[PDB]
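A.B. asks: The structure that follows is given in the form of structure tokens.
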Protein chains: 2
Amino acid sequence: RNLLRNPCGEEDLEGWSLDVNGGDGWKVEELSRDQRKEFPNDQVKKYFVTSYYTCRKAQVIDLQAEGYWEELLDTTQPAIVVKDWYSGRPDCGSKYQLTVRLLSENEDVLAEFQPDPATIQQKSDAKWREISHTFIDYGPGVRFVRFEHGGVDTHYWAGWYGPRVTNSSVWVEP
Amino acid sequence: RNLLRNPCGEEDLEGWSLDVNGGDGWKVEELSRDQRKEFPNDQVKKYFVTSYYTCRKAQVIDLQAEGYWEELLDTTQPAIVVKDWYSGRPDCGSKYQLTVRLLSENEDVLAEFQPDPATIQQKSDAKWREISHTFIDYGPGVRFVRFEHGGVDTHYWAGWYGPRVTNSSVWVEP
């Protein structure tokens, strides 16, 4: 049970918080039948593409609102697994970055998955990549999951397109 | 092919670099038959246990020395997969921290996986957990991989002991 709203763009841009570029920073497209082969299920049929290399978008999940009460979290600590799929485009290099945080009730960063940026080298095609992380043993107080991704916000145009993203998920393990 | 030597203590502490505590910081024990069922390959039979809550140990993998050549590293950037297993002990709190770096020829940190500390809550048992990370799209220039793990080096005793560790690996995906 994926706790992120609108993982692939089926509701267009709804459910996502946009950066300064707003609506103009993003487009939703259909995957070629070929690209559909690259995902676990055959339920991934769309994707988001940044219009400009710095574009990011974000969502915050309220765990209590999703059925995960205070005490299950503090006491049981179930695995929270976060995944994303990103790619470049056919013919040049993209940059991508993902930030996922586990937040307390007053928004302290209690845990953080912020891997280095991904540099997607240029190629005739644009294979999808997955990125995955599981939080366990994360401690008491976890209430929100903030999930943010897109291009690398930098003052410096150095060649690199923004990424394509789709199939974002967050879930709590049984 | 796992590029870490001695991932389980079959060779005692050989191949590992020890912290200030050297050898008194570590013991190798045999897993009970029940504890061996928690691992995939039936070939994990020992583990490492910290003698003090701060003890760490590390290895540095030279990737050219392992057959991974410059052009493969700089242009293909094949997935570098890193895994570790850790637990506590029955009835106390343990704390654990893993630090994995990709390094250039000069030891510049090109990519780093340093997840927040794991707080292993106290419990009747000591179930192993696995931690796993894949490095892809990490850019050119990677030559060494440093793998460090153990308890949390803090000056302050808070009751939290160090962990047990085993079956550590780093491999390069075909």
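All residue numbers here begin at 1 and follow the chain in the order shown.
If you're wondering, the header gives X-ray crystallography, 2.3 Å.
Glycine residues also receive a Cβ, built from the backbone N, Cα and C atoms like all the rest.
Quoted from Swiss-Prot for the published mutagenesis A:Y156 to A (Swiss-Prot position 279): Abolishes binding of glycoprotein targets. Experimental mutagenesis at this site is recorded by Swiss-Prot as A:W157 to A (Swiss-Prot position 280), annotated: Abolishes binding of glycoprotein targets. Strongly reduced ubiquitination of glycoprotein targets.
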A.B. asks: Validating a neighbour-count step here. Other CB atoms within 10 A of the CB of A:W157 (mutagenesis position): how many?
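C.D. replies: Step by step: centre on the Cβ of A:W157 (mutagenesis position), count other Cβ atoms within 10 Å, giving 9.
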A.B. asks: Have a look around A:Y156 (mutagenesis position) and count the other CB atoms within 10 A of its CB, chains all included.
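C.D. replies: For A:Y156 (mutagenesis position), the 10 Å Cβ neighbour count is 9.
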